[PDB]
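Take a look at the structure set out below.
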Amino acid sequence: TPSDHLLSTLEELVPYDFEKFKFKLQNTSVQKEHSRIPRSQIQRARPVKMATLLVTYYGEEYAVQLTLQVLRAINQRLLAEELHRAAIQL
């Protein structure tokens, strides 16, 4: 599932880089007519937890786009590309 690819993607994501990931996620624009993840939850959310959260709050397709963009925001173009490639496989 998309959440499984997001899990693995953010699992490979270095925790020290995830620190910035979740900081950029807090500053990520909310998708049209979709539910916002509380910043208090984002700070405490695990790399593997956000995979589920983004899907629940925004959606599967939106979770991939959100994570991809935030990865690029933190100079993780590798994971962003691999996530895109995962979306292609899906």
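All residue numbers here begin at 1 and follow the chain in the order shown.
Structure determined by solution NMR.
The backbone N, Cα and C atoms fix where each Cβ goes, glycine too.
While the structure shown retains the original residue, Swiss-Prot records the mutagenesis experiment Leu13 to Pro (Swiss-Prot position 16) with this note: Does not form MEFV- and PSTPIP1-containing perinuclear specks. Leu13 (mutagenesis position) falls within neither a helix nor a strand when secondary structure is assigned with DSSP, and so counts as coil. Around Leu13 (mutagenesis position), the same-chain residues six or more apart in sequence whose CB sits under 8 Å from its CB are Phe21, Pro47, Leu71, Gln76, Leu79, listed in sequence order.
Among the mutagenesis experiments that Swiss-Prot reports, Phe21 to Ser (Swiss-Prot position 24) is described with the note: Does not form MEFV- and PSTPIP1-containing perinuclear specks. Around the Cβ of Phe21 (mutagenesis position), 24 further Cβ atoms fall within 10 Å across all displayed protein chains.
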Three-state secondary structure, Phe21 (mutagenesis position) (per DSSP): helix
